[PDB]
Amino acid sequence: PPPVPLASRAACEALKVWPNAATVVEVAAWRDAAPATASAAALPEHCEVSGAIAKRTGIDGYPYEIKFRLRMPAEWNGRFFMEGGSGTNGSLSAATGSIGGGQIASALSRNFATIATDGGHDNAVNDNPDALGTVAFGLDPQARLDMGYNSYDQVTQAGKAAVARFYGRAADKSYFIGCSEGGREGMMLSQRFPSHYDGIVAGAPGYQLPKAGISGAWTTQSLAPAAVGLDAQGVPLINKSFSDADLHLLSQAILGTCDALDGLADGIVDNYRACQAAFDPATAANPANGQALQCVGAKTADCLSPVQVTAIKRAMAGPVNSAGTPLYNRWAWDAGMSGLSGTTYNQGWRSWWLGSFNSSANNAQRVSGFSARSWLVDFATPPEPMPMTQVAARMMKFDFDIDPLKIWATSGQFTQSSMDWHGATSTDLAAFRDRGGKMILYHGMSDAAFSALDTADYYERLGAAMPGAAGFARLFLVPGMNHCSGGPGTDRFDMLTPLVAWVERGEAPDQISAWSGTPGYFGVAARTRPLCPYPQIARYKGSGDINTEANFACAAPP
Ligand SMILES: [Ca+2]
């Protein structure tokens, strides 16, 4: 170690004995304290380190490396923090330690040491026009492994080595927070690298991500009979299957059936299990006029066509093969499929399977967007690159007896299947639990990227494999919330404070305070509610402002 003062500009610049011999530091710079902005809390004086691990050339001829950026405050609380990724990764964030939940404060603003990665590929460099753009890292077997698990492992090791050198000691505790692809990363770490992090938050976790494109092919083919018009490739316009007003009508019928099943009519379906048992859009009534939601004759603004009802029922049921065997899971009916704030309709559910209505092209993530592209090049083995203009047609032609098997296959130099390197389905968390690890899962009920019911099923399997699982892992479902944020629900919350309390003081979260980022969905200026540990739900105490968390408690469903 250099004979310089610890936690100083001198110790920072001297960083330019890494666990990986192929670690290259490109930046080691002292940063003055930065003021708060409209979108970020103030950042303390810190050392910023950025670089890359394992620079190489892939079998596709493209360059690959695992980029990292690390920030270590001069005034340090002894804690290490890694933020998770999003989408197909490929970008390197500011690495101030995002905590999600719509929060403005970063972990660095709370004096954590913070680190981020791009996952082993770079969207500016690994952009191959013959392999569907920024998903093209899937052409290289090692880049897939880096994306699945190896990049986060290498970056955790490098960050902890820099921390030990810069501060003269290891972190007292290590924390990981991620949502979406970052939630998958958190679950992966608990299963594959249980000693890396003491506390993990995994929001809307894509722990079976290679199956998402199977669902996407299914919802695309399910909605196609309800489409009106064709795109430039002659493929039905899935975005035209439901107008925004049509989706709002569906959400209002769900509320009519399900809102009060928790005891309180408030625009929120807290009793999601009772809703799934009760709601059927083919039999549900339109609560406003008592007429059936499904049109008895021609289409009006107050009913849904039988073709629409058949289509959305089939999409929500989930994909099956020719024998009727489920290939993913089903989806929960919930009011956050729509939502109206002023004159603005909620787009956060429909953008995934349908796309924007006001378009002459398909733009749903699951039809022609990045999710369909990622399945073809990243999760199917061998990869299936093709023109971008053929993706929607490929989803339309998807064969549920043949194509779903490709996420379990190996081929040539692809020696692991995508479920092998990307899936995180293990319930063997004994090592994580026994060393004191704590995990908070959360998931929005109206998430159209990954099914909240599928996360619930993992949590049930976890409890069955390990009695007393609530002592170290708890799941917080969020009614009305879309993917990681948004929707008619209480989608904003501070996950880091209860995580630290659980890890360091043994205080399990019996509830987590949340508030709505768009309270106009309920016609109010603010709404706060408790998030409740599965299988509990929020229960109104019977009197007082229904928009105040103090008038609610967590309880078993009625
Ligand atoms: Ca309710």
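Residues 40-55, 62-603, in that order, are what chain A shows, numbered as in Swiss-Prot.
Going by what the header records, the deposited coordinates were determined by X-ray crystallography, 1.6 Å.
Even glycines carry a Cβ here, placed using N, Cα and C.
Marked as active site, charge relay system by Swiss-Prot on the basis of a curator's inference: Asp492 (among others). Residues near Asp492 (active site, charge relay system) in space but far in sequence (CB under 8 A, at least 6 apart, same chain), listed by position: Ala249, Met526, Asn527, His528, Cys529.
Residue density at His528 (mutagenesis position): 23 other Cβ atoms are found within 10 A of its Cβ, drawing on all protein chains shown. Summarising the annotation, Swiss-Prot assigns active site, charge relay system to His528 (among others) and lists a curator's inference as the type of evidence.
Long-range neighbours of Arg411 (mutagenesis position) (same chain, six or more residues apart, CB within less than 8 Å of its CB): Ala257, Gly258, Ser260, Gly261, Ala262, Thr264, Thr265, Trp397, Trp398, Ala417, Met440. Under the heading 4-[(2-hydroxyethoxy)carbonyl]benzoate binding site, Swiss-Prot lists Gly132, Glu226, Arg411, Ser416, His528.
Taken from Swiss-Prot, the feature Ca(2+) binding site applies to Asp304, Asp307, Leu309, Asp311, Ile313. Around the Cβ of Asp304 (Ca(2+) binding site), the same chain contributes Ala310, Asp311, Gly312, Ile313, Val314, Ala380, each under 8 angstroms and 6 or more positions distant in sequence.
Here the residue is the original one, but Swiss-Prot notes a mutagenesis experiment at this spot, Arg411 to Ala or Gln: Almost complete loss of catalytic activity towards MHET. In the three-state DSSP scheme, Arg411 (mutagenesis position) is classed as coil.
As a published mutagenesis entry, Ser416 to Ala appears in Swiss-Prot alongside the note: Gains a low activity towards BHET (bis-(2-hydroxyethyl) terephthalate); when associated with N-424. The DSSP secondary structure for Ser416 (mutagenesis position) is helix.
Mutagenesis annotation in Swiss-Prot: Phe424 to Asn, described as Gains a low activity towards BHET (bis-(2-hydroxyethyl) terephthalate); when associated with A-416; the structure shown retains the original residue. According to its DSSP assignment, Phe424 (mutagenesis position) is helical.
For the recorded site, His528 (mutagenesis position), the DSSP three-state label reads coil. Among the mutagenesis entries in Swiss-Prot is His528 to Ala, noted as: Loss of catalytic activity towards MHET.
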Under 8 Å by Cβ from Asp307 (Ca(2+) binding site), same chain, sequence gap 6 or more: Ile313, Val314, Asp315, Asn316, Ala319, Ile582, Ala583, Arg584, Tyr585, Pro602, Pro603
Least Cβ-crowded entry, counting other Cβ within 10 Å, from the binding-site residues listed as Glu226, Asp311: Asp311
Count of other CB atoms lying within 10 Å of the CB belonging to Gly132 (4-[(2-hydroxyethoxy)carbonyl]benzoate binding site): 17
C-alpha spacing of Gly132 (4-[(2-hydroxyethoxy)carbonyl]benzoate binding site) relative to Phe424 (mutagenesis position), in angstrom: 14
Those recorded positions listed as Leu309, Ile313, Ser416, and which of them has the most Cβ atoms within 10 Å of its own Cβ: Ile313
Filtered recorded positions, from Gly132, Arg411, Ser416, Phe424, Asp492, whose Cβ is under 6 Å from an atom of ligand 1: none
Among the 4-[(2-hydroxyethoxy)carbonyl]benzoate-binding set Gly132, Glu226, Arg411, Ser416, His528, as the record gives it, the longest Cα-Cα distance in Å: 16
Alpha-carbon distance [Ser416 (mutagenesis position); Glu226 (4-[(2-hydroxyethoxy)carbonyl]benzoate binding site)] in Å: 12
